[PDB]
Amino acid sequence: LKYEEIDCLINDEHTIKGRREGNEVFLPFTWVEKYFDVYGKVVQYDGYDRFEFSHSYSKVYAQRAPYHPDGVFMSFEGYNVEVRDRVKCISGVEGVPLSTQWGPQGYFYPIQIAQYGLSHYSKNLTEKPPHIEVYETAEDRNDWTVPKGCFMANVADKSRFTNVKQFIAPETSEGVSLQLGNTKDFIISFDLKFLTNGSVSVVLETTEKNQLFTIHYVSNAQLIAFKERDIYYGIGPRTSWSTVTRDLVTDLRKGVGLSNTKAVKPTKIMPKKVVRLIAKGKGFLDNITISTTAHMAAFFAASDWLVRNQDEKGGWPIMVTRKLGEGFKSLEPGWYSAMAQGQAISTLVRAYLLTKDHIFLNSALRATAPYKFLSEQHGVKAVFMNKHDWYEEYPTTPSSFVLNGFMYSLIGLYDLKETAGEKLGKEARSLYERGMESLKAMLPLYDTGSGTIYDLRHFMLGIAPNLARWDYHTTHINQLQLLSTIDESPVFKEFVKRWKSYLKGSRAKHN
Amino acid sequence: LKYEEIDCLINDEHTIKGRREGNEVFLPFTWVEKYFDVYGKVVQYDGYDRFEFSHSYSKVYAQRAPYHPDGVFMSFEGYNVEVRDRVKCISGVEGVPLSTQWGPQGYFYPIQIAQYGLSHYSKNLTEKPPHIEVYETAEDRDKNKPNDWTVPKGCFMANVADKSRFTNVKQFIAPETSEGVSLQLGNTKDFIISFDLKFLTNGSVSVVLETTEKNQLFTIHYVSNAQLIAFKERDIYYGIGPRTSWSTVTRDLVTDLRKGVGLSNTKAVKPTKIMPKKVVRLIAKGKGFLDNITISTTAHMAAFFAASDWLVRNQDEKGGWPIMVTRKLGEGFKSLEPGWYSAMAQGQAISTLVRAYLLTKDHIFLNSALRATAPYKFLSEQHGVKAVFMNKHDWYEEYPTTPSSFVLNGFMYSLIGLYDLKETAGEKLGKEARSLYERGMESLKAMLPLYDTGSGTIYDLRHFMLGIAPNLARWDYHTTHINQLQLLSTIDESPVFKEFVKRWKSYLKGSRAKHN
Ligand SMILES: *[C@@H]1O[C@H](CO)[C@@H](O[C@@H]2O[C@H](CO)[C@@H](O[C@@H]3O[C@H](CO[C@H]4O[C@H](CO)[C@@H](O)[C@H](O)[C@@H]4O)[C@@H](O)[C@H](O[C@H]4O[C@H](CO)[C@@H](O)[C@H](O)[C@@H]4O)[C@@H]3O)[C@H](O)[C@H]2NC(C)=O)[C@H](O)[C@H]1NC(C)=O
Ligand SMILES: *[C@@H]1O[C@H](CO)[C@@H](O[C@@H]2O[C@H](CO)[C@@H](O[C@@H]3O[C@H](CO[C@H]4O[C@H](CO)[C@@H](O)[C@H](O)[C@@H]4O)[C@@H](O)[C@H](O[C@H]4O[C@H](CO)[C@@H](O)[C@H](O)[C@@H]4O)[C@@H]3O)[C@H](O)[C@H]2NC(C)=O)[C@H](O)[C@H]1NC(C)=O
Ligand SMILES: *[C@@H]1O[C@H](CO)[C@@H](O[C@@H]2O[C@H](CO)[C@@H](O[C@@H]3O[C@H](CO[C@H]4O[C@H](CO)[C@@H](O)[C@H](O)[C@@H]4O)[C@@H](O)[C@H](O)[C@@H]3O)[C@H](O)[C@H]2NC(C)=O)[C@H](O)[C@H]1NC(C)=O
Ligand SMILES: *[C@@H]1O[C@H](CO)[C@@H](O[C@@H]2O[C@H](CO)[C@@H](O)[C@H](O)[C@H]2NC(C)=O)[C@H](O)[C@H]1NC(C)=O
Ligand SMILES: *[C@@H]1O[C@H](CO)[C@@H](O)[C@H](O)[C@H]1NC(C)=O
Ligand SMILES: [Ca+2]
Ligand SMILES: [Ca+2]
Ligand SMILES: [Cl-]
Ligand SMILES: [Cl-]
């Protein structure tokens, strides 16, 4: 195959090496990939090599049905919140993500918590039912080890209509130990009440050279800690009955990856066997279980967190500073987010539809309040050019007009208005209608002709556009694809189609 | 590792043929060019080939100095309006371009005429002075050669005083059936012919050209009627009107030849490579007078003034140059019925007229420029050019559509016109221009970001106004945007103009704004 090397001058400033066969010139992908910011690689199949080029690796969610409030939440069946490195851990006390997106301290960010919930809710609807192995009920329907100094016994508990295992072990002892031996499933679950302080510990055989790591759930409020091969999580007093549910995969990886930075250090470590459970102090223990997944317990932990942490104004105040960029006043702690409000509402509505417990709906109804107040009056409302109401992901001065957060704020209002009924849904209905009018009018401002912009800070600050990376662009499409199944407006379908095409390299026509 | 074919799947839908050497994959430029919409070619040097790649195709004008109203007009020293295929010819009557931009009929489009003038004005300031050869003054300077008239049977000629304009003049009588009276010229280098002319009766002044089409003689007849342009075989006819009063006729024989032989019924002049190589002789028919016969390399100021005079005579009572063709800007935009005004026309005309005023101090030019701001005060629906963006920023429309269109380049030309006028008119009379400019520049600074894609510019805001895809600016309009902003940046020290120019320039060599 006869070819000639040829110098290839690039915009009169750099020379790269190409190849030539008569008139056809061939450019190295090393250059193409960097210069155009595109993707490809050689893929080896049985008796066929093929280079495979992509404009992006991000992919649009394959919607299977029109959206409905009790169904999967957009594309979140495929999200995995807990592996994100901005999640420092799943809180021992609250059973939800503690995030570190903006500083290393670790704070409850409501969005991450709602997305934890929504993603698990969605996986509950799409994944295969979990295998559930029961190790201890305490009934009449063993392999505990009680060393000297310790006692164990089955006892009635009238308070909760069951039999229960009581244990007494001092902290100087080896504790009382239940052999488990699960090779496949790593979500451990048990009912727990402590009389005195103590610990429930889980020993794991890992893939790090066959070593045993132990995860201690201790009855204090201690921040996550990691020494050698011991991981410590504070689960609070548990001096009343509650179900503890812990993903040993996540809990192991977050412990070994413990960092003083805003990102968990990557680790490959996996548990390969849940060896045994170790009880110390004085207390009670029931329903000891290992499951493939515990999606509804994750969903409810998020739901209950939202109910308990909503403030008197119906907001989830965000208790860290956020500096959105030069030009934007810094957001002082206690700011609200339209994305938080909406995602929370979408979570609470789902909790209500499952349980019929009006505590969930009552929280969702209150959560519209911040939508009514401008950013400078402790709300999330912004007005674009004295004409279009908007609900801000970041209620900055000047206004920021972030697209994706806004669309989640609307999906929440849709969820609520479809669920509250005509009377009580009035406020949600009205905020939604106004918001969808704004969105239809303003969508074109986010369209570059070969991508989307993330926000309107170019217009509001007089600077370069803050273009959306491909994964945010895909989110825009997923959002509009969703809206397009609950609102029959042609504009949503047109924009979805064009925005999809951008992902495969299509451009708007030039003149 | 040896050069080998490899299949290359593109976005999981089409397979192209590339090459591979070990790990390095090489993609055909045939694909790269079309998929990313870029440019390149193999260029031949002495025993050495090189492929040359460009992200874009236009270039930014190298601005030399801060802009001022009596200087060159932006980049227009490098425009050549008359060779554009949308210029059907230079009118014999009006001495300015007749254009065919949207319909084949041919109409006087103000923008093309203003640009004709501004470009010649700018060339006057940058080109070398023209060589000027004088063939007849009719005085007593004409004792030695050139003599050179052939006055055949039936015809007469004489030098005669003309009290009307304090000079001697050549009088001619030739019937139109004769071969006419003929002055040998023989210029090989210069092709702009110029002569003062008054006709008593009908007639023609004709110019014979040796051309590069196998040495053939073509004759261009400037005839005393309003007939526009005709072409049979080797004769070209232009109507120059009665000329029964003294006037300077000035004609580019290159253009006049090429427009004639390229005469078409379509929107575009047929391309030709025919050039004149010799202006052989001038032929006078009918009864009249003839003075100051000249051939020059260029006649920039005559072109400029022809444009200026056309603008003064054709301005309407509303101070506009009405555009007399229907214009449908695109689906969603109401059709513009004839008589619509353009902010680009108004501004460019003003920039022309101000320059004419600064040169001549004839207040007719300034007063026409002052009237030309009136359409800027009136909304599109009231037969002006003003649009308002979201109840907040005044704008001056290139196309005063419903809904508003907000075309960027037209707007910036409308502002450079107002700048020229307000800098020139003085405190009292410049008030209106001052105010329209200030409001315009405030709008521009606020709205510039809406035209920035992060790797190009948008031409207009039809995407926002109609709910459709952006009308992205082709690269030559992108460089126009930069040339405009580069100019404004020398008359307004706002940092925003400097930052945008720099970023917009970087887009030309494939830089992008950062993604998040
Ligand atoms: C380990 O796991 C098991 C589940 O497998 C748990 O055992 C269950 O415990 C719950 C208590 O939380 C039991 O639910 C309660 O049942 C009580 C009586 O049920 C029987 O009798 C009634 C007549 O009253 C019959 O109708 C019924 O069919 C049963 O035969 C109820 O009194 C409780 O009602 C509560 O809710 C209502 C509102 O709905 C309140 O108004 C009441 O005041 C009251 O609070 C409740 O329904 C459940 O039956 C147990 N199941 C079994 C099979 O034992 C263990 O609790 C768990 N371990 C720990 C430590 O939590
Ligand atoms: C061929 O080319 C030659 C020049 O190359 C031309 O000859 C010149 O043409 C003009 C014709 O008008 C002569 O212009 C001079 O105008 C003076 C006043 O005119 C102005 O001011 C009055 C105000 O009352 C207005 O009415 C008028 O419209 C103008 O605004 C006259 O006064 C001149 O006459 C004498 O005065 C001047 C100084 O003021 C003396 O220096 C002169 O020598 C002269 O005696 C004169 O009319 C100009 O002088 C001509 N130049 C020469 C050298 O002859 C031809 O016109 C051109 N051929 C054709 C056919 O156009
Ligand atoms: C999505 O969430 C759904 C709702 O939470 C899940 O379906 C539910 O799955 C459970 C099965 O784990 C069913 O609960 C009961 O199961 C018992 C079996 O006895 C055991 O139960 C107790 C604990 O309560 C245990 O301690 C005992 O020792 C036993 O081992 C049945 O006998 C009951 O009748 C009852 O079925 C729910 O019924 C079931 N609900 C529904 C609506 O299906 C679903 O699996 C989740 N899916 C995913 C993919 O996560
Ligand atoms: C630009 O225009 C000016 C007209 O002012 C030209 O300068 C004149 O040239 C004529 C013809 O040779 C002379 O009669 C004058 O003496 C000149 N006037 C001045 C003020 O210099 C100039 O030649 C033109 N230049 C170009 C490149 O077109
Ligand atoms: C309870 O707390 C004390 C310190 O406050 C600690 O020393 C002790 O070991 C704890 N008890 C158990 C059973 O872990
Ligand atoms: Ca029990
Ligand atoms: Ca004379
Ligand atoms: Cl995710
Ligand atoms: Cl041009």
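Residues 102-617, in that order, are what chain B shows, numbered as in Swiss-Prot.
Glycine is no exception: its Cβ is also placed from the backbone N, Cα and C atoms.
What Swiss-Prot says about this one:
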BINDING   B:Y180, B:185-187, B:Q202, B:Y210, B:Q213, B:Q216, B:429-432, B:499-500, B:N510, B:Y514, B:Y560, B:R563, B:572-581  substrate binding site
BINDING   B:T238, B:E240, B:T268, B:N269, B:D392  Ca(2+) binding site
MUTAGEN   B:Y146 to A  Reduces enzyme activity by about 60%
MUTAGEN   B:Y162 to A  Reduces enzyme activity by about 75%
MUTAGEN   B:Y168 to A  Almost abolishes enzyme activity
MUTAGEN   B:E499 to Q  Loss of enzyme activity
MUTAGEN   B:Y500 to F  Mildly decreased enzyme activity
MUTAGEN   B:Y578 to F  Loss of enzyme activity
Check your understanding: When the Cα of B:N269 (Ca(2+) binding site) is compared with the Cα of each of the recorded positions B:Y146, B:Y168, B:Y500, B:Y560, B:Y578, which one is closest?
Key -> B:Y168
Practice item. Pop the Cα-Cα gap between B:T238 (Ca(2+) binding site) and B:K429 (substrate binding site) into the table, whole Å please. Key: 52
Study note, to complete from the structure: For B:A574 (substrate binding site), the three-state DSSP class is coil
Study note, to complete from the structure: Near ligand 2 by the Cβ criterion (under 6 Å), the binding-site residues from B:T268, B:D392, B:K429 are B:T268, B:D392
Study note, to complete from the structure: Whole-number Å distance separating the Cα atoms of B:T238 (Ca(2+) binding site) and B:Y168 (mutagenesis position) is 40
Exercise for review: Mind giving me a neighbour count for B:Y162 (mutagenesis position)? Other Cβ atoms within 10 Å of its Cβ, every protein chain shown.
Suggested key: 18
Exercise for review: Indicate whether B:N269 (Ca(2+) binding site) is helix, strand or coil by DSSP.
Suggested key: strand
Exercise for review: Let me know the DSSP-derived helix, strand or coil state of B:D392 (Ca(2+) binding site), please.
Suggested key: strand
**Study point:** Cβ under 6 Å from ligand 7: qualifying recorded positions of B:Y162, B:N269, B:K429, B:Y560, B:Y578
**Key:** B:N269
Exercise for review: Could you check the recorded positions B:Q202, B:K429, B:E499, B:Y560 and tell me which sit with their Cβ under 8 Å of a chain A Cβ?
Suggested key: B:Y560
Study note, to complete from the structure: Check: min Cα-Cα distance from B:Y500 (mutagenesis position) over binding-site residues B:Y180, B:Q202, B:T268 goes to B:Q202
Exercise for review: Going by Cα-Cα distance, pick out whichever of the recorded positions B:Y146, B:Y162, B:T268, B:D392, B:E499 is nearest to B:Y180 (substrate binding site).
Suggested key: B:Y162
